[PDB]
Each structure stands twice: as C-alpha cells, then as structure tokens.
Amino acid sequence: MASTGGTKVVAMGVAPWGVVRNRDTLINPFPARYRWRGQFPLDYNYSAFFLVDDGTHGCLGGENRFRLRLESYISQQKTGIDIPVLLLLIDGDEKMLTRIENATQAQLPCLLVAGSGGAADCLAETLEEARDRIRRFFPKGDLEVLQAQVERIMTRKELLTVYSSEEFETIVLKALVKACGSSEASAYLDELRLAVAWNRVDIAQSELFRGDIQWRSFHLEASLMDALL
Amino acid sequence: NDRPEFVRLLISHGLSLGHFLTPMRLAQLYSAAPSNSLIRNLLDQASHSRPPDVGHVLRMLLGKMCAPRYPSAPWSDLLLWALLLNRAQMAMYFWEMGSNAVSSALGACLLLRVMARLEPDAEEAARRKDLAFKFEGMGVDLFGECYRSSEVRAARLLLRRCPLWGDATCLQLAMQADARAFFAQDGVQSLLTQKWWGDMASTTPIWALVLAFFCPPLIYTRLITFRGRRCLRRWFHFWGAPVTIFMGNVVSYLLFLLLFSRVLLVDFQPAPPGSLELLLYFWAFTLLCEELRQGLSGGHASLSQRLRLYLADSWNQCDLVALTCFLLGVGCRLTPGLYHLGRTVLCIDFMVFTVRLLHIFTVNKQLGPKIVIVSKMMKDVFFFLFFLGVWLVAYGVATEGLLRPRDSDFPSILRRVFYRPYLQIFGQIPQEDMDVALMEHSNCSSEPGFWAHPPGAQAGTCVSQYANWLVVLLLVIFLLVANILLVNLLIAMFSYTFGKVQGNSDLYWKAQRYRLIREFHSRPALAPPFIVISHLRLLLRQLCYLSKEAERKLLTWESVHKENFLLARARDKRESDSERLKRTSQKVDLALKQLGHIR
Amino acid sequence: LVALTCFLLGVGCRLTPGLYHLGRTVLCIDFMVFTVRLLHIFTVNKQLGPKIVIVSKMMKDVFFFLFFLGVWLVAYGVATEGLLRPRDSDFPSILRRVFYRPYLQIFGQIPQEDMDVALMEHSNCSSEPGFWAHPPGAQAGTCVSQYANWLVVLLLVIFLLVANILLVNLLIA
Amino acid sequence: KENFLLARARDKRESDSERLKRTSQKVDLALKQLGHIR
Amino acid sequence: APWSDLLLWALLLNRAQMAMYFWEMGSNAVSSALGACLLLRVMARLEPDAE
Ligand SMILES: [Ca+2]
Ligand SMILES: [Ca+2]
C-alpha cells in the first residue's frame, strides 16, 4: 500500500490440504469465492497458494517434502541470471532441526534469529554444557538423537548464519557469498545485482571483486547502468 | 518512575498494550505527577469546576477546535499523558510507536508551547519549549520525506482532518502552534503556491499577470499559461484565482483611500452630503458587509466559536476599529451641532484605514518581515516612554520653576514642561525664550528682583533673571541626556529587535504567506464596492467505507515512511564516533575474556 | 548610453527655437548622470572599491523603505490637512502640505507657526462658523481652523517619534 | 590534479574517524583470530 | 570524451557525488570546474524549491 510504483514483492503460501478451512468450495473442475471468515483459513494477503495433499486429512508437516524440493529447484534455476534462495528460521521445535538438516544436505543458506529461542537459538549459540544447552532449549528432547543431529548440522557451518537484533541486507549478502564456491564470475552476478540494489559497497568490493574472480566488461555493463540510473 | 528504556524494552518483548491499558491504570498514571507540577494544578482546577478529568484540561488548554476528545488507540493516550507530564523521551517513544505522525507532532508542539506560557518556573518552560522544537522538527522531517516520495499523497495528508486533534488540518495546527518551520518546508510552500495561483500556472510572470489584469483581452493569448463556453471557462479561471482577487482588492483599496482623501479635503462641507460622499458611504457599507461575511464564516461550528475565531485576528480588529470610527464620524456629521466632531473622528479614521495598507506588504518577501519588526519596535517605544517621561518631568519642572513665567496657567505650564522640552530632542531649541542674555531687560513685574521679556507668544510675558546660568546649564545637560543617551538607548533596543527578526525573516514571511493565501482563497472574486453583487448572490443562495479505505491506505503509507525515517536516524546514530568507540571497548573486553580463557 | 542620449537630447532641444529652457534642464540632469560615472574610477582602490557595491545595495534598501515612508506620510499628511482645513486649497498646495512639508520634518524643518494656532493671530478671515487663525507662511494657507488643534499638535508629536526615529532607524538597521 | 587528489585522499585516511574505523576492524580481526585459536 | 558528457548529465540532474567523480576522471579540470560552477549557479535561480 505504501509503494508508489509497480508491484515487486509477491507472497507465496505453501500449505497442506485438509488443514484448509472451508475448502469445500474449492472443488470445481474459474474465479472461486472463498468465505474465509467461517484447521486454518487461507491468508487473503497472498497472491498464490500451493495446497500439498498429504492424503492424511488433517495431518500437519506433509508439505515439507515438496517445499524443500521447490526451494532447491528455484535455487538451481536461471532467469540468464541465477536466482538466489535463502531460508530464514525464526524459531522451531525438534522438527525444524530435521528441516534445517535437510536444507543443508541439499545446499541452501539459512539464517538463525538470535534471542527468539527454540531451534534458532539452539543452533545460534553453538555457532557463536552441550547437553545442558540442548535441554535448555529442548526440555523434552531426546538428548542423544538431538546431539547427533546438531553435530551433523554443525559439520557444514558454511550454510548457517546468525541474525541479531543488535542489518538484514548485509547478513543476506554474507550468507549468499559464503555458499557460492565457484569462480567463473557467472555465479556472482545475482549477488552483484543485490549489492547494487541495497547499496552494499563494502560487501561488493571485498567479496565480489577479488583477483580469483575473472570479471570483464560485459559482466559489469548492466550493473554500471543500474548504478547510473 | 520515568524509565523510558525499560518501557521500550518491555513492550518490544510481547507485552500487549491493547490489553494492558485500562481506565484504572490510565488514571493511576496521572497520579504520578508531582504535587507542585502544573498538570497537578490544572487537574485540581478542572475537578473543582474521581475521574482524571484530562479532557477538560485539554479543552481549557488547546480550545475546542484542536483539543482531543480524550480518552482517544492506546498510543495516543500515552502520548498525551507523556506530553502533559513533560516526559520527553517517553513522549518521543509514544509518538514513534503511534500513527497520524505529522498531525500528532504538530499537536504536540501546540500543546507544549501552550503549557510553556503557563509555568512559573523558567527552566521548566525552557524544557517545554525545547521539546516543542524537537517535535516540530520531527514533523517537518517526516513531511519532507513524505513529500519527496509523492506530492499528491503528501498534499492529501496535509489537508486531511485528523480526528485525534479536533478534526483540525495540519496547517491549522501549525498556525495555532506558531510552527513557522513547518510552513517554510518546500512541500508546504509548493502546495500554497499552487493554491495561490489557482488554475493559472505558478510560473506565470508577475508582469504578465499585471498586464493581463489591466488588459483583459490578453488573457486569451499565450501570455498566460493555464494548467462559447470555452471563453467563459478561461475568463472564470483567470478572475477566480486568489492572486487576481488580491490584485483587484489592492487596486480597490487604493481607490477607496483616494476617494476618502478627496471627500475629506474637498467635499466634506456642513451642507448635506453630495454624490461622492454618498458613494463613499456605500463603499464603507460594502466593506462592513464583507467583514460580516468573514465573521459569519469564522475568518460545523457554533456562532460564538466562529465569532471568536474572527475576533482573534488582529487585522479584523483593525477593520472593526476603522469601521466603528467611520460609523461614529458619519453619525456625528449627520447630527446638527456635531459637524466638527465628525470631521475630527473621520480624520483619525483615515489614519486607521491607511495603516491597514501594511497587510498588502506581506505578499513580498522583502516587505513582509519589516511589518513584524515595526510592530516590535512599537513596544520598544512604549518602554522608552517611561524614561522619557521621567526625564521630561524632572527637567521641565526644574526649568519652569527657575524661569518663573508670569503668564502661568495649567495649559501653558503643561506646554512649557512637556511640549517645549520634547521638541528640543528634534532640534527645536528656543534660546531667546530661555536665556536672559538674549532678552530685553524691563520692569515687567511687581515682585523684587530683575526680570526679562521673552519674545515668544507662549514663552510667558516675563521671566526671572536669577540664576539663569543654571537654566543654561540644565539645557546643556538635557541636550546630552535626552538627544543622545536616551535616544540611542531606544535605538539600541531597535537594533536588537531588528536583528532578532532578521535572523529568521524567511520563516516569518512564509507564515505570513500562508495567512495571506488562506485569507484570499475564500474571498469573493468581485472587489468593493462591486462586492455587493457577490454578497447578494450568497444571500440568495442561503435564503432560497471507501473514504476510510483511502484513509487507511494513506496512513499506512505515512507510517512506512516514518519507519524509514527512524531507521535512517538509527543507522546514522550507530555509525557515530562515540558508538564506534563504545563498541571497540566492548570488543576489546571480549578479546580480554578470550585471552583469559585461553590460559 | 543614458548620459550620451540625454546629452544629445539636451543639445537638440537647445538648438531648437523655443526649447532653450528644456535643453538647459535636460543638460543639468545629464551633468548629474555624467558625474556619478566617476564612481567607476574608485574600483582601482581597495578601500574605495567595495563601498560602491555597498552604496548600490543601500539604494535598494532605500527603495524598500520608501513604501513604509509613503504609507505613513499619506496617513499623517491627510489627517493634518483635514484637521487644519486651509482655505487656500488647490491640488498643488494640498500635495505640498500632505507630502512635502511632513517630509522636511524628518530633517528638522518643523514649522510650528504654520500648524499651531497658539502661535498664530486669531482673525475673522473666513465665512464659515467657528474660530479661525492666520498662518504667516506663504504656502501654509491663508486661514486655518482652530478646532481640535491640540490633536494637530499630538499628531506632530507622534510623527516625530514614528518617522524621525523608528522608520529612519529601521532603514539604518 | 592527480597529486591534488592523492593529497586529499591521504589527508582523509589519517583523520581520527578513519583511524577509529580501522581500529574497530582490526579488533574484529583479532577477535576472529582468538575464536579460531580455541 | 565520455567524461564530459557524463559530467554534464550529472550537473543537470544535481548528482553531486557522481559529478565530482566525473570531474576528477576527466581532463580540462580548471575550465570544467569553472563551467560547472557557472551552470549550477545559473540553474539555482531557476528552481521553485528553496532547498
Ligand atoms: Ca549466486
Ligand atoms: Ca477582515
């Protein structure tokens, strides 16, 4: 509502079927009319919905097996600029540890919110008494299994970052650069465009323009025009 | 206990303010005011006229036009409580957490400046003035950002009525608060210029406007840029603009003064009035009708409220004085045996009417603030008159006692004690009437001693020669004390007053410009005495969910820009040298901890 | 260009029969135009140079001061002329007593004998009812009214404070 | 012009604000070294 | 001479930092600075917004 130009941000919702309240109207093999004021109802601020049917009516958590693969496929997709994909973890129960492990084995950067407790704080405090910590954030958790899971996660710290309230764009840039690896200068164009849009001069000058990465004119022409405009 | 940081911290960690605030705790907050504080006295007075009765205090302070109908939205109530108790940091926090930010900042400035004149302790008033300046600056910065984002939405935000502040617009709140920095903002001035030029382009040159005014056919050329019925549309577009109405009224008022002077100096005979005097009467009648129309429009509201708003304006007071004196003079003139009294009353009335021309000067940036300077120099003169009167009494009575004029009566004594020494300040020094060395010596008295005859008509027929050297010495001392010392004391006061206004001349002129544009935005398009047509038309005219959606969208836009403004301020604060040094000290502490743990 | 054009106009008028005096006056003003051109020479000197700019801006200050001066002169002069009611009234005399005479009071030329009836002789020099006095000034009007002359004196007192001090020192500031 | 610009840049580098900024960055590097050493 | 065109564009649009950069990258520096001052002072009298 506060924007003065065209629409640029789209909210996409992935939800499990059977949990959607008043879903009876949606069955019409067309503009449907949805009485959301009557399980949980769909949020009207979103522009598109994916309702993953687990088969088990009313079951929760069956949409992860599609959501993670969709995120990975978008991460591997090209426009011809690569599309960066990032995961933000506000908090979580023991299942969010499994979610983070699955999103780390199939490389996807993750952000952990500090001070919000749960799995986010559990993973943040070990990054920057281990059984005591696991019990502190998971009083009912299985200490041995949780410890094994936390060690498996911490094997690959390159895909984890901690976001502290004490900004967002800088942390996003650091996380995106940390997991790139290659050096053909085609994998860093997306980060360069993000840095141009967010005015991250130091991040670009430090990470993106190093002697390892062999840039040349046609790589930088579009970014130069973006910075000029 | 006034801990703003803990108030910020506890709310940010999930304390639902909507459920927290209750009338009991809201009343308990006002119980925390000091017993000797101004707000405590105001609450006690309101209760003497148990609920807190804060709304009554707001009505007494801000008036019906701008006072919130408290309780109001917990943020508004908390902001009002913090403003009443002069809690600067908590008021700032409550402002930055709530909505309607521009109007709330203007209203906060108004309230703080109102309460600053009501406090006996000087430094408390200084604190309130400082907080009012801070809130005004915040409002100015936020409106600047909003205007740079979108001119149309900013203009809509500027002219909307805010329910939280008595349905007053931002411009009315700024006018009441005397927030001259808000009027000087570029967006406000651009909007005011667009209102001033009406349907003409604001880039039209002044010479083109004058030439088209004195040559109406030039309107339809390309001389004037506008932003069969087509001809009438352009005619009404040119003549309906506030600037064109202002020019027409300037011409009309100059012609009215010329007619007044002509009648006074030539046509005002004891015989019954002629044609030109009747025309002057009708012109003054139309001026009175225009003043009545302005009063009935407040310059829905009750009639007394509109009349008080009209009377609050000093130019309307000058108009009322002029019209009342004109009516008194005409009434005396039409009465047998009161012709001379009517003449003198109308002579003074012409002076009252002519000084009204100074309001026209406010259209010009150079001439505008000089009116304020002159108005304050008048107070300087008023204060100088005490010293002048004391010195005049001393010197005049001493000189009159030494000279002993034989032609002594109360008017002559007053003339020689006050009037004659006063003219010496301006170079009128009658040596031949005070120095007996310049007079002839004659036996023009019966008393013992030597006497001399002054040649002046009002100098007294015979004065004493005894100790005339002392009269001359008193004159010498007078020329030094009055002509130089007291006059230059007044001049130094004048210079100080001039410098104070010359420091902020643009702010004064832009506030004056707002007042002028608002005045002529609603005036009828016909100038007097032809304004009778418009008044007659008005008299005949009288005698014979989506909105809230747009409001919510506009407020969301404003709150988003307020958030950007606050984020920019926080980011600027984080990168200051003091904060860098503090963080460096903390990280050195962390390094020391690491070194201690490593051994 | 102004100086040379005025010189040419004055010489042309002078060489024409019946325009000798007009040429004289045009050349008299032209001499003033030529003489103020000497100020350009001052710019060779560091002390005299910037004073020319200062004078040029003070001229704009005077231009803006003239609005206040004109308003106050109109008010005071018309009030005084209406109170005194001089019998010798015609447009040039009225203009002289409304604008010129109050203006010279700013510079210490105060003709008390032409405004104060206590300093005049009282004579029946009018046909209208009331009391009249004769001012001695040539351009002061032959006969003035005595009614409310204290108000004329009070207006003079107020004028000497408003104009000689307040407005002049506004211009000086 | 290049000499003038180099002199300006060298004067900017030695200001107290830039010294404090570089000190903060080097303290960050020292903290990184201490974290890696444990 | 692209630097002159870029400097003119930055001066017309009141882009202070980019104008400074384009000046420091180009040649004819003294005359370019004087011309930039002239252009900016000319356009400063033509703007309705005071700031
Ligand atoms: Ca990438
Ligand atoms: Ca009025």
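Chain D uses Swiss-Prot numbers throughout; the residues present, in order, are 1129-1166.
According to its header, this structure was worked out by electron microscopy, 2.4 Å.
Using the three backbone atoms N, Cα and C, a Cβ is placed for every residue, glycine included.
Swiss-Prot annotations:
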type: MUTAGEN; residues: D:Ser1145 to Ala; note: Decreases the sensitivity to Ca(2+)
type: MUTAGEN; residues: D:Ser1152 to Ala; note: Decreases the sensitivity to Ca(2+)
C-beta crowding around D:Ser1145 (mutagenesis position), within 10 angstroms: 12
All-chain count of other Cβ atoms within 10 Å of D:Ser1152 (mutagenesis position): 16
Where D:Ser1152 (mutagenesis position) sits in the secondary structure, as DSSP reduces it to three classes: helix
Cα distance (Å, whole number) from D:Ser1152 (mutagenesis position) to D:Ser1145 (mutagenesis position): 11
